[PDB]
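Below is one structure, written out as structure tokens; comments come after it.
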Amino acid sequence: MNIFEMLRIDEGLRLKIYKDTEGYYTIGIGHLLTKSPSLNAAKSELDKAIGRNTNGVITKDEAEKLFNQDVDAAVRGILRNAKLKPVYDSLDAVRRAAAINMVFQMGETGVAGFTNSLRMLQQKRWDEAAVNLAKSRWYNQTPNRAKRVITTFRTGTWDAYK
Ligand SMILES: [Cl-]
Ligand SMILES: [Cl-]
């Protein structure tokens with residue numbers, strides 16, 4: 001298991017524009033297109049992202065290419081973030097995957113806002129961090145995905161995904 005296979009499981013793959021759990025226009029492997037309610041604003045962003053006139057549909061290759069960029073951007077946001085970086089540096093390889101997952105789903109700013117949980121993860125207080133991570137809108141809105149991520153932080157294994 002690795003970050004890529006983990007995110008592919010959590011986000012699925014869709015080749016046509018769809019709405020995410022929050023209702024936003026998305027495509028591929030969890031690639032948010034826009035927060036705007038306009039399908040046209042969405043199609044426009046899409047064509048801009050791919051470099052061609054797509055009419056809202058992409059190929060698997062195109063989907064995977066956006067995915068590779070998005071994982072890279074996710075890691076880099078973590079490394080550029082003064083709150084995230086130290087946490088990330090402190091973690092083992094499996095737990096690092098869980099942090100990347102959260103950033104990919106909710107953005108750097110969002111993750112950065114989990115102050116208390118970040119402090120607990122840095123201290124390696126696994127059980128306490130898991131309880132604190134669960135007291136969130138995130139867990140309440142996407143409970144199965146959150147549990148998976150949380151279990152990963154608690155255990156340091158890929159069991160939630162096997
Ligand atoms: Cl992009
Ligand atoms: Cl869920």
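Keep in mind that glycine also has a Cβ here, set from the backbone N, Cα and C atoms.
Cβ environment of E11 (mutagenesis position): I29, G30 lie under 8 Å away, each six or more residues apart in the same chain. Taken from Swiss-Prot, the feature active site, proton donor/acceptor covers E11 (among others).
Positions annotated as active site, proton donor/acceptor by Swiss-Prot, on the basis of experimental evidence: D20 (among others). Other C-beta atoms found within 10 angstroms of the C-beta of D20 (mutagenesis position) number 14, with every protein chain shown included.
A 10 Å cutoff on Cβ-Cβ distances gives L32 (substrate binding site) a total of 17 other Cβ atoms nearby, all chains included. For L32, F104, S117, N132, the entry in Swiss-Prot reads substrate binding site.
Looking at Swiss-Prot, the entry for mutagenesis of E11 to N says: Loss of 84% of enzymatic activity.
For the published mutagenesis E11 to Q, Swiss-Prot gives the following note: Complete loss of activity.
The annotation that Swiss-Prot gives for the mutagenesis experiment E11 to A, F, H, M or N reads: Complete loss of enzymatic activity. Following the DSSP three-state reduction, the secondary structure of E11 (mutagenesis position) is helix.
When secondary structure is read from DSSP and collapsed to three states, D20 (mutagenesis position) falls in the coil class. Among the mutagenesis results in Swiss-Prot, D20 to A, N, S or T has the note: Complete loss of enzymatic activity. The residue drawn here is the original one.
Among the mutagenesis experiments that Swiss-Prot reports, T26 to E is described with the note: Complete loss of activity at neutral pH; covalently bound substrate. A 10 Å cutoff on Cβ-Cβ distances gives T26 (mutagenesis position) a total of 20 other Cβ atoms nearby, all chains included. Under DSSP, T26 (mutagenesis position) is assigned to a strand (E or B) in the three-state scheme.
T26 to H appears in Swiss-Prot as a published mutagenesis result, with the remark: Facilitates transglycosylation more effectively than hydrolysis; covalently bound substrate.
For the mutagenesis result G30 to A, the note given in Swiss-Prot is Almost complete loss of enzymatic activity.
What Swiss-Prot says about the mutagenesis result for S117 to V is this: 50-fold decrease in enzymatic activity. According to DSSP, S117 (mutagenesis position) is assigned to a helical segment.
Annotation for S117 (mutagenesis position): spatial neighbours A129, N132, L133, criterion Cβ-Cβ under 8 Å with sequence separation of six or more. Among the mutagenesis experiments that Swiss-Prot reports, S117 to F is described with the note: 10-fold decrease in enzymatic activity.
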Just how many other Cβ atoms lie inside 10 Å of the Cβ on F104 (substrate binding site)?
26
Find the longest CA to CA distance in the recorded substrate-binding set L32, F104, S117, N132; express it in Å as a whole number.
27
